[PDB]
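Some notes on the structure that comes next.
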Amino acid sequence: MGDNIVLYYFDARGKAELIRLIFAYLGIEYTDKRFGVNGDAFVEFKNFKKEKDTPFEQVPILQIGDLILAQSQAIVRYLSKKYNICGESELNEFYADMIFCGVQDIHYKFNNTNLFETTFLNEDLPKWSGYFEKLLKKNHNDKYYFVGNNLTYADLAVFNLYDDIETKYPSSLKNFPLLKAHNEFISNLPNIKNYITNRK
Amino acid sequence: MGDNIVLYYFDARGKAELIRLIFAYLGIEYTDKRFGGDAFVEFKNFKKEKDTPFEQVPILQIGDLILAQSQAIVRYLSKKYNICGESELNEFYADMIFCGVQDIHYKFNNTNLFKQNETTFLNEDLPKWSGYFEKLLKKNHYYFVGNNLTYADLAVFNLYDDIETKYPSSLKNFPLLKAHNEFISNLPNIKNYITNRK
Ligand SMILES: N[C@H](CCC(=O)N[C@@H](CS)C(=O)NCC(=O)O)C(=O)O
Ligand SMILES: N[C@H](CCC(=O)N[C@@H](CS)C(=O)NCC(=O)O)C(=O)O
Ligand SMILES: [Cl-]
Ligand SMILES: [Cl-]
């Protein structure tokens, strides 16, 4: 809706996973195109760039019909605004954005470690986990929202962050109860639960 | 929640400059509060005195309301003052271009500020990304999105204004991008800001 949405990315979670989580949450049907399923992802990406008119030669790429959408954050924000999971006020829209940008700071650090340890594990992670803990405390019953009294993409971003972190470091939410409960809450959402338990 | 707008940052362009350019362009009166007395000490006191979410600047204080994160502040400011995008998809493209600016600005900052080898940026990043922005301007026939100025126009301007502080004549092979930068720089409010800027 549509009517044919194609997400282009490598065979990984990475920069596309939050877009996939947003699609799963909103029940948006789409083609999840992944480079590397058909053997060589490097050649398939090279061919993709010739085929599709990408503005920055990067993925994820969201294609809506002939419409080419690039940049994870821009796509996430575009989808969240279109389907009203960005905040129930002008200021709440900002807070979701602020939190999302904060996620990007600590997620980048995780990406730089996981994909490309000491500094992250001892200095960045616990400090930034404290930041989000305090932000939940500010706003927080089985519901855990970072913004207002409804789900924002910020919730899904923080969930994706620590879900991505907890694949490499499982015990990282032990000392952060609200963040742990937020993870549990988001992971068990009707639309979210099925996607995460059934994804590769 | 109102009146007194105060921007907190270091005495540098960095992550607050675009916000400063946006205030300048819009003609918004604000206190441009810059750290450093001792910057490192003042910032330590700032964190103790202000309730920042991530212990980072820029911080935008509107009354007693605390705003953090450059991009979020920029996007908030653009919506409130109507330099956000003149449609739903125009807002996306502005955001996309802004996100593109961040990708290459980050690469510039790594070499310009954090002592990374300049060659990779100069030979591999800068001209490739300048070509991306050049092509995006070509698609819009200066303005990146729509028929009016968006924050994306100021973001691109800020990007290459920052780049030219260390690497002048980088827009020689990029006429549309060079003319875009020159058009934004000659806007009365921007022109005035640049002249007063140290
Ligand atoms: N600005 C990022 C871009 C993500 C990114 O760096 N994409 C990588 C994924 S491996 C890519 O397609 N790289 C292309 C290349 O290295 O040339 C976003 O949020 O979309
Ligand atoms: N996510 C960035 C954060 C900017 C940032 O990294 N701020 C630096 C400026 S030097 C800072 O306050 N550093 C925190 C510290 O090192 O304690 C944003 O757009 O606001
Ligand atoms: Cl990544
Ligand atoms: Cl910077």
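The residue numbers of chain B are those assigned by Swiss-Prot, with the residues present covering 1-36, 39-143, 151-207 sequentially.
Each residue, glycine too, has its Cβ placed from N, Cα and C.
Swiss-Prot lists B:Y9 to F among its mutagenesis entries, and the accompanying note reads: Greater than 10-fold decrease in activity. In Swiss-Prot, a mutagenesis experiment is listed as B:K15 to E, annotated with the note 10-fold decrease in substrate affinity and 20-fold decrease in activity. Look at Swiss-Prot and you will find B:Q58, B:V59, B:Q71, B:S72, B:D105, B:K117, B:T121 tagged as glutathione binding site. Swiss-Prot gives this note for the published mutagenesis B:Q71 to E: 3-fold decrease in substrate affinity and 2-fold decrease in activity. Looking at Swiss-Prot, you'll find the mutagenesis B:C101 to A noted as follows: 2-fold decrease in substrate affinity.
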> Among the recorded positions B:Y9, B:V59, B:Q71, B:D105, B:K117, B:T121, which have a Cβ atom lying under 6 Å from any atom of ligand 1?
Replying inline: B:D105
>> For the glutathione binding site, please report the maximum Cα-Cα distance among B:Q58, B:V59, B:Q71, B:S72, B:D105, B:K117, B:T121 in Å.
In response: 30
> Relative to the Cα of B:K15 (mutagenesis position), which of the recorded positions B:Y9, B:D105, B:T121 have a Cα no more than 10 Å away?
Replying inline: B:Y9
>> In the three-state scheme derived from DSSP, which category covers B:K117 (glutathione binding site)?
In response: coil
> What recorded positions from B:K15, B:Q71, B:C101, B:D105, B:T121 have a chain A Cβ less than 8 Å from their own Cβ?
Replying inline: B:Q71, B:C101, B:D105
> Taking only the mutagenesis positions B:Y9, B:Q71, B:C101, which one has a CA atom nearest to the CA atom of B:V59 (glutathione binding site)?
Replying inline: B:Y9
> Out of B:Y9, B:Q58, B:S72, which recorded positions lie by ligand 2, with a C-beta less than 6 Å from some atom of it?
Replying inline: B:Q58, B:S72
> Considering only the mutagenesis positions B:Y9, B:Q71, B:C101, which residue has the minimal Cα-Cα separation from B:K117 (glutathione binding site)?
Replying inline: B:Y9
> Rounded to the nearest whole Å, what distance do the 2 unmodelled residues have to cover between the Cα atoms of B:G36 and B:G39?
Replying inline: 5
> Rounded to an integer, what is the Cα-Cα distance in Å between B:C101 (mutagenesis position) and B:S72 (glutathione binding site)?
Replying inline: 12
> Can you give the distance in Å from the Cα of B:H143 to the Cα of B:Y151, which flank 7 unmodelled residues?
Replying inline: 8
> Cβ under 6 Å from ligand 4: which of the recorded positions B:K15, B:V59, B:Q71, B:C101 qualify?
Replying inline: B:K15
>> Rank the binding-site residues B:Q58, B:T121 by how many other Cβ atoms lie within 10 Å of each Cβ and give me the one with the fewest.
In response: B:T121
